[PDB]
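Chemist: Have a look at this one.
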Amino acid sequence: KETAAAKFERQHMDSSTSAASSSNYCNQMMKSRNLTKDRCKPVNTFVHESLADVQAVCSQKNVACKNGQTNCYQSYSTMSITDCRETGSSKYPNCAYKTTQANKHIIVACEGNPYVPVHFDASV
């Protein structure tokens, strides 16, 4: 709500493009969202759907988190997703990514207040 909803939006949201067809997306994005900062994560998923669209999921199909469970919700249909996948070997500022584009469904956890997604569980 104050750091979680921001945390999620930081990592997973990109509602400015309907998609992403190129490794350029991933490389710029990870950098942009300073996701390479200090230590760039191996793999990250960006949702190309309006933030509202994503919040909406908080009141869709109720599932089981890959941990505790419910408070986990699954997207009815298919979401425009972009997968960012590390590539460039070495453990330093050397971070390159490949841009894989899918159309999968999302599993999100939601801290309502109104509703705000805070943790992006599995991407299908």
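We number chain A the way Swiss-Prot does; in order, the residues shown are 27-150.
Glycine is treated like the rest: Cβ placed from N, Cα and C.
Per Swiss-Prot, the feature substrate binding site maps to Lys33, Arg36, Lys67, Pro68, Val69, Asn70, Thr71, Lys92, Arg111. Here Swiss-Prot describes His38 to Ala as a published mutagenesis experiment; the accompanying note says: Loss of activity. The active site, proton acceptor annotation in Swiss-Prot covers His38. Under mutagenesis, Swiss-Prot gives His145 to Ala with this note: Loss of activity. As annotated by Swiss-Prot, active site, proton donor applies to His145.
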Chemist: For a quick check of packing: other C-beta atoms within 10 Å of the C-beta of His38 (mutagenesis position), how many?
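Modeler: Excluding its own Cβ, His38 (mutagenesis position) sees 21 Cβ atoms within 10 Å.
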Chemist: For the binding-site residues listed here (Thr71, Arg111), which one has the lowest count of neighbouring CB atoms within 10 Å of its own CB?
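Modeler: Among the binding-site residues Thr71, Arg111, the sparsest Cβ neighbourhood within 10 Å belongs to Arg111.
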Chemist: Could you tell me which three-state DSSP class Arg111 (substrate binding site) falls into?
Modeler: strand
Chemist: If I take the alpha carbons of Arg111 (substrate binding site) and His38 (mutagenesis position), what is the distance between them in whole Å?
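Modeler: For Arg111 (substrate binding site) versus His38 (mutagenesis position), the Cα atoms are 14 Å apart.
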Chemist: Out of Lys67, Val69, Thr71, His145, point to the one nearest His38 (mutagenesis position) in space (Cα versus Cα); all of them are recorded positions in the record.
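Modeler: In terms of Cα distance, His38 (mutagenesis position) lies closest to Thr71.
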Chemist: Counting Cβ atoms within 10 Å of each candidate's own Cβ, which of the recorded positions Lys33, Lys67, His145 comes out highest?
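Modeler: Within the set of recorded positions, the most crowded position is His145.
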Chemist: In DSSP terms, helix, strand or coil for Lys67 (substrate binding site)?
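Modeler: The residue in question, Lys67 (substrate binding site), is coil (DSSP, three-state).
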